[PDB]
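Peer 1: Got a structure for you, written out below as structure tokens; questions coming shortly.
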Amino acid sequence: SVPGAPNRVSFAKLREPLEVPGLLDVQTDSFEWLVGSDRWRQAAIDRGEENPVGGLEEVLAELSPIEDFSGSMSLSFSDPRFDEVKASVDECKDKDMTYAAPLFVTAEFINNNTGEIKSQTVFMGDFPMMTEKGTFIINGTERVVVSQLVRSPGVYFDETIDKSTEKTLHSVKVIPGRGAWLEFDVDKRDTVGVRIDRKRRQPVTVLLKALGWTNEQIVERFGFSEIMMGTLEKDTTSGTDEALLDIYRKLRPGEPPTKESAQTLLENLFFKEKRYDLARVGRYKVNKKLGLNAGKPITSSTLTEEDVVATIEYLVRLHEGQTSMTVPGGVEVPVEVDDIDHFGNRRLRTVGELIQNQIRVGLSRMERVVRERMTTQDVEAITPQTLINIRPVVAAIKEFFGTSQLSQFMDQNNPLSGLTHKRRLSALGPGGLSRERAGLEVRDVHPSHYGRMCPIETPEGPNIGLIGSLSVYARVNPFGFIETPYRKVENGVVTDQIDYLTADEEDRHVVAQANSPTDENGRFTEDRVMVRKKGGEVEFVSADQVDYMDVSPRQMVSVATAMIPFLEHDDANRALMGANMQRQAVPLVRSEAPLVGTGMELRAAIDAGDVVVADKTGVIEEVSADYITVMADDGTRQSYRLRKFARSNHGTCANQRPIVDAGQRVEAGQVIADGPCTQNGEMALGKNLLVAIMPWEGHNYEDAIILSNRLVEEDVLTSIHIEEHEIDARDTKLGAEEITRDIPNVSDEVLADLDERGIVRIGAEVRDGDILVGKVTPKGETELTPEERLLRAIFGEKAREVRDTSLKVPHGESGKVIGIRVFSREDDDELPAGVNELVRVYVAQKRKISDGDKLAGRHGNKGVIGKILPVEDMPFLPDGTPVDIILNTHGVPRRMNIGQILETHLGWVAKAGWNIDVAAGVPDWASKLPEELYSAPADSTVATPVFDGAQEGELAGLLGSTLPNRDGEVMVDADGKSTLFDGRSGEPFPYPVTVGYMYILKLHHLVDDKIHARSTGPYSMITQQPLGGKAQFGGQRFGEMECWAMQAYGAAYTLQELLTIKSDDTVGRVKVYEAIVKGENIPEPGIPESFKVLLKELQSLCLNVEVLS
Amino acid sequence: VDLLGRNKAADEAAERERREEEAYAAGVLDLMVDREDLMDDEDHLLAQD
Ligand SMILES: [Mg+2]
């Protein structure tokens, strides 16, 4: 497999014919196509393409050439070339730059009148590039562009039933995606109407005549369907010219009707590439659907003369009932109704196409003024620069990378989160569906997800169903259709002829399961095989009817879902919860790979990029906590920087540590360093803890969890959290506010940790309310009150012109300062307008597990930590081992996630080695185990691949073959249960309980970030109500339902006091505070601002609203 | 009478009832908990979506 590959025996019985492809290929291949890299060219030409064109070249060719209105000048662009990136990734991230490369294009100007030629290279600007991890470094932040899901333009056929007087009507709408509309629909009057540009129903014969058809040809060719005969009978147009004139009159009656303009408008409407285009994917879709112009390549971006007639003929065939059709000049194709949820119609807009669209818009905006500058300047004095402004294109590309919904912050919580984020399929954004629309119609699992979109893993938030993840075995078709691999089957024998097919290509075949038993040679051993039909239905067919076969059992699950052991035993809802929870695991101080897992732990770690892999074979020159040096066989040195204690976007600590030593031979692709949540190159999101399944004094009641104090003492569930505090100093109308150690009206003890320039020293410890960096602002008018005047006269402290505005540690936060960054205009830093200085301080803290912190496994079992008992209190095994965690029994069977019990049993089996009595012959249960899995030592790691894992019988048999402990006795019997002594009373529990090892992980939902409180604080400017939305001093919302509850209680006084005194009652609020502080009884509430304001407003409308007794 | 039928001539009142009902529902949806301050175990979908 891979060079390192820590030994992890697998329970798989099937053979993998195809290795898992590059998980981050979707984000890289699209961009390689966009910039037309050499390797992309080689791959495209080797596929069977001639003269392939990249995205940038395609856009330039579409725009070029451009000719002026006079027709005497022409401008063209060609040969886009890229330069070396300005700086490296690390430098750009440190200095908040943008990782980009200069872009150059060869522009050529031709003077038609004379013949002058001007060729030169124009600087297009800095094109944002991407790293090897499929991320963009924008202003020092790692952003990710998620592939969008859109409806491919083309011709679609639908049929509905009229709900007024029964019967059915069929329609066809042509979606170009860049032009106008053109559809044909059938009414209940035995006719065929065409509604051009969605304006008004017109006869189809009118359109036919307009194109240049006559009655004789229509009656000679369209002699199959009677409805069209009736339409022609109803038609009043005689000649072709009248049809054009009639269409022009019906379209725009206002303008004068003339034959020439009538033809020109229709010619302009759809038969021009400058007004109507199919985006070079609609043409392919129409060719595949209608079947015209098959074989030969097509470059036209309009509707062919035969396309319209073929579409109309297909519509009438569909109404007629014909299941087959063919036209001269094409290939016979079937007849059926299309649906919008099917992926033969839904394409994928990857990062390359998303960038291409914005580049196209920018180039159009530039050309708008390019032609104007041509028409406003003098001739024989014009060079390419003098008529090319690069401002608009750069502005457009910059705006797309900082405002577009598709491009957003990369989830840096852990490697798996980032990996899943990169390969995400969103169904919203520019040109997509709204978040408040498409209910239970587009978010349902269509039978076409199988092999192209994971049907179980999806966000549970507002975006349920709209957002999904690509499957393990899937790669986007150059056109943009997700295709999946399948094994060719001929004459009932499976062969090694893997073929990638799309959804529509798959609807014409019969595919079988991957686990279907097969003979040694390859023939099918059974007769009836389970397969999938063309309708997305499962059926048993003959062995000869099998056409294809799945590559592997886990062809439908995603990367996140494939990390869940025993996924076939968990319910769909629980599997979804676990898959979405696995992306919220905070990296721990010391990671450890799971005892029981799948085969996806390794790959997911390497593809995520959170590890360092040797580029070429060599010997480790030296190893340090900061970098690794390796000498290759060719004598070329390589040095890898190890980013140490680096803050992730979400606040988790991201750091790497070497796992190699000097003199170690390393092969290409071997992991030499591991990331935050990786051990020996395998993902280690959580920890293996000893778990006993039993209720305990009600402390684990309602999904609560009891933990041992050992986890706290040994830092089993401890994490590092880093936060950044930023503050700026700028020029103001009263002067420029400066950062200074000196602060007015404050003691010298509070600022004992400040440095010479007024910033907290690195390594200092800070709690809430501590000064991080001094800052003062000009105040202005003082006008001291006599009380203050006398008070400061007795003290003698004269007035100070400045007011303290130093940065303070937010309430509830504490830690140590680990880094300080300073930017200033004095040193030519690129600060925003008016800002003189900027200071960032990083505070890192060592957060241990504590009560209320969420904690969950991989099977959707979640819970807060209700109590942390001391070591002696926890139940302990007879050998004296105290269990680390206790999970309530009542919550397992109901949630229908029995897979966690299997994980527990197999984890116990893995922790203590096993030895099957194979000396006398393989037992019946062990006859299926691979030869390598008959015996393993203690602390072994095993793999149970999803849908091809350990069977229940094999696990039950293994449970009865576990090795003894140091004393020489077995703790867990054949049933998976063990006796536990009570830690408080000492009496053994009356019945044995399930005990094992479970892999559980700490979620980011910590208590420290979810605690709020208010007594008195900031108030809104307009409503005068307490403001919220922030954890410092945010107020709670008292909705109308709570008011109903209070009214039901009859709690009149509480409701009044809560609606007025504690909200928008300025007069009485201060009185209430004064009464509370003075010990006086609270006064009666007044009248809320919400009523006085209402009264004044309603009076302002000339309404004489008055009160009376 | 069946051939003549009815035309629903300028049924403005029906539109007023439609607007009243639509005006009511927007309040009903607003009544329910918003995502600003949610206090559920995880951020689940809401009827407003
Ligand atoms: Mg809950």
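Using Swiss-Prot numbers, chain A covers 22-1130, in order.
Structure determined by electron microscopy, 3.5 Å.
Every residue, even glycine, has its Cβ placed from backbone N, Cα and C.
Just lifted these from Swiss-Prot, have a look:
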MUTAGEN   A:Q429 to K or L  Rifampicin (Rif) resistant
MUTAGEN   A:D432 to V  Rifampicin (Rif) resistant
MUTAGEN   A:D432 to Y  Rifampicin (Rif) resistant; RbpA no longer rescues transcription in the presence of Rif. Decreased affinity for Rif, no change in affinity for RbpA
MUTAGEN   A:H442 to D, L, P, R or Y  Rifampicin (Rif) resistant
MUTAGEN   A:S447 to L, P or W  Rifampicin (Rif) resistant; RbpA no longer rescues transcription in the presence of Rif, decreased affinity for Rif, no change in affinity for RbpA; tested in the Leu mutation
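Describe each of these features in terms of where it is and what it packs against.
Peer 2: A:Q429 (mutagenesis position) is surrounded by 13 other CB atoms, counting those within 10 A of its CB over all protein chains shown.
The C-beta environment of A:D432 (mutagenesis position), restricted to residues of the same chain at least 6 apart in sequence and closer than 8 Å, consists of A:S438, A:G439, A:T441, A:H442, A:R604, A:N670, A:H671.
Other C-beta atoms found within 10 angstroms of the C-beta of A:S447 (mutagenesis position) number 19, with every protein chain shown included.
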Peer 1: For A:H442 (mutagenesis position), just count the other CB atoms lying within 10 A of its CB, please.
Peer 2: 20
Peer 1: By the DSSP assignment reduced to helix, strand and coil, which category contains A:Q429 (mutagenesis position)?
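Peer 2: A:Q429 (mutagenesis position) sits in a strand per DSSP.
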Peer 1: In whole Å, how far is A:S447 (mutagenesis position) from A:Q429 (mutagenesis position) when you measure between their Cα atoms?
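Peer 2: About 12 Å separates the two Cα atoms.
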